[PDB]
Amino acid sequence: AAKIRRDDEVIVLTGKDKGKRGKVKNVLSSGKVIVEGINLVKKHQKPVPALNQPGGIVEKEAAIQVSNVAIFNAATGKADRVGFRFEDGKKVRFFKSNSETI
Amino acid sequence: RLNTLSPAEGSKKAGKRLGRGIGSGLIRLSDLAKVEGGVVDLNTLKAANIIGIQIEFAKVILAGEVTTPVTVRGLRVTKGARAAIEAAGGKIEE
Amino acid sequence: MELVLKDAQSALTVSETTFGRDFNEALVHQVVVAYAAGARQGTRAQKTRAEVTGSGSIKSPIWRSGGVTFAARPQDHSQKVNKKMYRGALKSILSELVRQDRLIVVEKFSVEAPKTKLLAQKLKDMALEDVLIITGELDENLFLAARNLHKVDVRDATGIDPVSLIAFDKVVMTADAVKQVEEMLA
RNA sequence: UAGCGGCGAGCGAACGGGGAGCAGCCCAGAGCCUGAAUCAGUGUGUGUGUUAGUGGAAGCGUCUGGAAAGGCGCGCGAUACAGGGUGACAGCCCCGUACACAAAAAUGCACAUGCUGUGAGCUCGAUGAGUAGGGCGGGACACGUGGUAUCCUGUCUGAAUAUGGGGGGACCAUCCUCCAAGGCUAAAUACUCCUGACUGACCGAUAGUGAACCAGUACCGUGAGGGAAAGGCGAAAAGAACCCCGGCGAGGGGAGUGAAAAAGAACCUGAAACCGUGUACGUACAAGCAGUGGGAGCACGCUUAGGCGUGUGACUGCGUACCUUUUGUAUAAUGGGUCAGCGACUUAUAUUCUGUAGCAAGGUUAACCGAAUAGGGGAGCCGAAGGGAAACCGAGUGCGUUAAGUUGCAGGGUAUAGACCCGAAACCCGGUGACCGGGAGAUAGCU
């Protein structure tokens, strides 16, 4: 299931992020993904004397299920699903809606 | 219309449950008359499976109301059957 | 009585006593409950103090973590039904269905190809949404393209389940299927 | 059930037919020609399953809305609307899903196989030689070796082998079966330590395996053995930065995160008994199952008085708890501290009766087959024409006559299974130095 890979534009579908797009930083084993500036969190950082703590609130990014996000086809300007086919050399993923090839 | 079907009245009873609830109360003539070869004789009795398996004794005992004019041969025939079976037109002889 | 196919005006005569008998509520109740009991699966058991891990009494059911005073071994709830009673129930249910005009008959209900879209379009033309489809000889083109439809079922004459006739509001017959069911039921 | 049975409790046939497959062979040995059927091993190839796996259809706006999968409106796929995950219920968000494919190797199974080993087919001998049987000294069948069938054995006799010898019926005669005393035979017959899937009108935590929780753990016992209680924050730790007090702890408060902090880690909802605070009432001159009918008074809403409701009850007539056996009882027969949870007449086979459903002088299927609740299957069982022991009578014989019984469902009874539940002492086996597990939820009486 390599539908979502690294360095790809994805748009959320459900939950506090309808419409907003972003770039996937990476993916996790459980399927959760990280996209910059999509679900901001105000996590509080416990004061640690060592490790050179910057100090204060830290604005990091939380984890969002892959289901809530889908690859956005900028060519058609609309969210669409993906499929797989065999080419001469290897296998690559292609969008739906007339089968745009990446 | 599955939720429109009920059983007959009086066919279901919950039954008693002692304790629970203080206020809850507490060979003949008719035989082998027509069996496709029901001739009165000692043979075929075992095959027909009408009188046990090891039963050999046979009799044509009757109780009035003669309704099967069947002729009897090969069995114990006496004057008694003469006055009863013949009333229906049948013949009885040894 | 004569039933009009409403497609070719080829009504087929049927025995009056078969589709004209009075609706016997008790017989249908008995057959339905017998079938439901037969559907039961005998999978249930527990351990008594005799067969409860431990030693002794501590294992007595009154004591906590003990056995069950009223343990029941697995059993089968199915009960046999007389063949004549089953035939009478089938005749009564068929008579009741035809009396209220919930039974539909056509000369032949077949699909040229195993395409669910064609079947859905045909059903829409028939103005039927949740109905029972029953015919004679099995058709792969129709049977294959009917499983996905939960509210649409296709079977053969030998598999006429009496309870199934109640779940579906309407039943669709076939010219050969009617004759087959009439001759087999007798 | 025939039978057995102190003819008592109780114990317990055979034949026949219906079902799955049915196989009888080889040696005691030679003649003709062959390694021709078959049975095993060694290597090629084909197909069919496993150990990784691939492809595999389809959606959006508005509203409540923490977040939509929910309502509304309009579309699409379906040989796939089985399941699972996804901030609330998903065919069209994702893994799967029916369907089509995939192996260098290990490998199981079927085949043409070359080679390596016994071995085609017909002919006519051959019926298993200290073998039966008998007998002596002993042991087992209610039984002190007894009339002792029959078996075990240290030892002695002992014929035939289709001109033949055993067994059975017959009083004897007659009549029927085999080749006894040398070997082999997958097949249909029962079950699960484990493995994949599937199904639960089974359980959801005092239940369900003892254990959903790091359980056969802690713990008890030198010893064998016994044996627990204990799982749920939040969609996402986004786990309270920071400030104040406190002892630079614990416990906290404010702010912030978080829908929610009546989600703060001991983290869903959080009962009763129990424990404290505030609110309104009564009680410091009054005697007893502490309640009940009336009831003035006191405080709050209300008919914005109207005699209305709620909260308390100065006084008044009456007023000796709950379960059991006992004629009956706190009386001096009998037991209970409270709360939450746990716990009690079902089921298996027979027999009797009622209601209910058809069929009906017929009713009715078992096993099994089976497109597996269909249908087949008439094996089988019950009843439909008197009873008197039999004989023999035969609407006739003190007893009866033409009315009708069977099969499913539910219920009311009886017997056998421990069958409404709880509660002994003793005995045996196998172990541990008196104790442990089993017979045994033992057994009879009585609470």
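Numbers in chain C come straight from Swiss-Prot, and the residues shown are 1-56, 72-201, in order.
From the backbone N, Cα and C atoms, a Cβ is placed for every residue, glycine too.
Under mutagenesis, Swiss-Prot gives C:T131 to I with this note: Does not regulate the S10 operon; assembles into ribosomes in vivo. Cβ neighbour count for C:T131 (mutagenesis position): 15 (other Cβ atoms within 10 Å of its Cβ, all protein chains included).
Taking the Cβ of C:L134 (mutagenesis position) as centre and 10 Å as the limit, one finds 22 other Cβ atoms among all the protein chains shown. In this structure, C:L134 (mutagenesis position) is part of a helix by DSSP. In Swiss-Prot, a mutagenesis experiment is listed as C:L134 to P, annotated with the note Does not regulate the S10 operon in vivo.
Under the three-state DSSP scheme, C:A160 (mutagenesis position) falls in the coil class. C:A160 to V appears in Swiss-Prot as a mutagenesis experiment; the accompanying note says: Does not regulate the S10 operon; assembles into ribosomes in vivo.
Cβ neighbour count for C:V167 (mutagenesis position) (all protein chains, 10 Å cutoff from its Cβ): 21. Experimental mutagenesis at this site is recorded by Swiss-Prot as C:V167 to D, annotated: Does not regulate the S10 operon in vivo.
Considering only the mutagenesis positions C:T131, C:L134, C:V167, the residue whose Cα is spatially closest to the Cα of C:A160 (mutagenesis position) is C:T131. Counting Cβ atoms from all protein chains shown, C:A160 (mutagenesis position) has 21 others lying within 10 Å of its own Cβ.
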